[PDB]
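> The structure is given below, and queries will be raised subsequently.
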Amino acid sequence: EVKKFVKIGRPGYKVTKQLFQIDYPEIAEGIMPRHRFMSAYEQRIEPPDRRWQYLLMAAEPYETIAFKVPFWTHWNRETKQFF
Amino acid sequence: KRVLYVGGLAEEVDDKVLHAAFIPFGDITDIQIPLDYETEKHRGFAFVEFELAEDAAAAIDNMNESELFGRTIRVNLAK
Amino acid sequence: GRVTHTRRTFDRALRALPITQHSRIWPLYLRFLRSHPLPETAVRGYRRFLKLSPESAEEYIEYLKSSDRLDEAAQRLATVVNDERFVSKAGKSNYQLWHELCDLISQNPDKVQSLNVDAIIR
Amino acid sequence: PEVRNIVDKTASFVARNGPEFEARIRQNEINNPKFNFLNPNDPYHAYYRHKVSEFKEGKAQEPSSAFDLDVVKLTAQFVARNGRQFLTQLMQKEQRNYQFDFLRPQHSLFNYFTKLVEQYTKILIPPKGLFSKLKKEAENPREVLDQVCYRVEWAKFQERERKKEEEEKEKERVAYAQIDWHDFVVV
């Protein structure tokens, strides 16, 4: 059900790298937006030559801030800033 | 967890360069970079072993999304 | 009081090529630049065309900017601005913005001919 | 901006008092083109109408080893006589020609040193036995029952807190098995 009601609004990610800090709208949900390193081989078209990993930090209302990479975080709900 | 895994070892990236630029956050005790024996160039992966977990955590946090001679490097936590 | 000790001492300390003898060779040029910019320009040019480092031109130009010879400082800056194998020599550290700062301190209210200033801005 | 400020004023009024205040303004000033944007007659109508909800929700802005154990106990007894973090009975004895590698903070024996120190502090404080006697413990079934129920109550609070943490971790597991792996993108 957590995905049977998985709404796809596709909102932009506002993330600052240089250690990454992303902002998102007010969700009002205790679930912390999670990051993870995953494979660059899956897709609906998948242009060739996918041989790097991708670190994606995604949550409920704000779309996943993903970036190719060529309790180690923080989630401020009173400011809504993720690090 | 006092290890920094430096992904992105550039063309002339040596353990001296890595532990020198990431030495200021804490005493780094060892360094080891996987160098392709058939290529003489590193595999884009190095390991700096400090004694301080605060040092290595601050290093992973401030040295991620890094750059050394025009190369977008990233420091992560070794397992 | 004689350049003999300076030259021979530098050569004997340079027998190995470690980070030793570096801040005795280059501050020797610093203290030699007094009342004689020729040995200063000599050490600066031969160093920028001598033993390899990205900090070589750094210390050279940072020592030359403090003297009455500053186009030589800009010459070592230009050695960096070409660099022939590393466009980014220092990562986050700046050479071009610092050159712009020196150009700003030159277009400071001294050269108000209003041509050199706009040239330095471009 | 006259028309913009007026539309934002109608929006703030609708946010505070409702669209019923909008209708009140409509019937009160249908004689004036100022309630024209509160009417379907002026072009600012829909803009100010959405601006009502905007200012209501806060999207717009309003207008402008026995021996080792004994030795560790002795070290704790000497650290109960320590006056500062540097000047105590262990500093010189660290380098005074005798073996003492238990002051090092990484060796697990530093935990026994610190626990001996914590007990030494809880026994060397004023009620620990220094210059006074506590008797609500030495003759007190009332205090005994109080403190025992209180330990059980802290245990119950910690049980509920661990259950909450486990439920949150379960939600995190179900959501980690439910994060999106197709519409990925780099910004």
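The residues of chain D that appear here are 47-110, 160-282 by Swiss-Prot count, in order.
So how was this one determined? The header says electron microscopy, 3.0 Å.
Even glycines carry a Cβ here, placed using N, Cα and C.
From Swiss-Prot, here are the annotated features:
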- D:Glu48 to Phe: SLURP 1 motif acquires binding to SF3A3; when associated with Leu-55 (MUTAGEN)
- D:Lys55 to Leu: SLURP 1 motif acquires binding to SF3A3; when associated with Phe-48 (MUTAGEN)
- D:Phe162 to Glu: No effect on binding to SF3A3 (MUTAGEN)
- D:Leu169 to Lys: Abolishes binding to SF3A3 (MUTAGEN)
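Any idea what these are sitting next to in the structure?
Proximity of D:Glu48 (mutagenesis position) to non-local residues of its own chain (separation of 6 or more, Cβ distance below 8 Å) is seen for none.
Counted within 10 Å of its Cβ, the other Cβ atoms near D:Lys55 (mutagenesis position) come to 17, all protein chains included.
A simple way to gauge crowding: the CB of D:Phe162 (mutagenesis position) has 7 other CB atoms within 10 angstroms, across all the protein chains here. Taken residue by residue with DSSP, D:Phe162 (mutagenesis position) is part of a helix.
Counting Cβ atoms from all protein chains shown, D:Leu169 (mutagenesis position) has 13 others lying within 10 Å of its own Cβ.
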> How big is the Cα-to-Cα gap, in Å, between D:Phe162 (mutagenesis position) and D:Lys55 (mutagenesis position)?
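Cα of D:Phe162 (mutagenesis position) to Cα of D:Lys55 (mutagenesis position) measures 83 Å after rounding.
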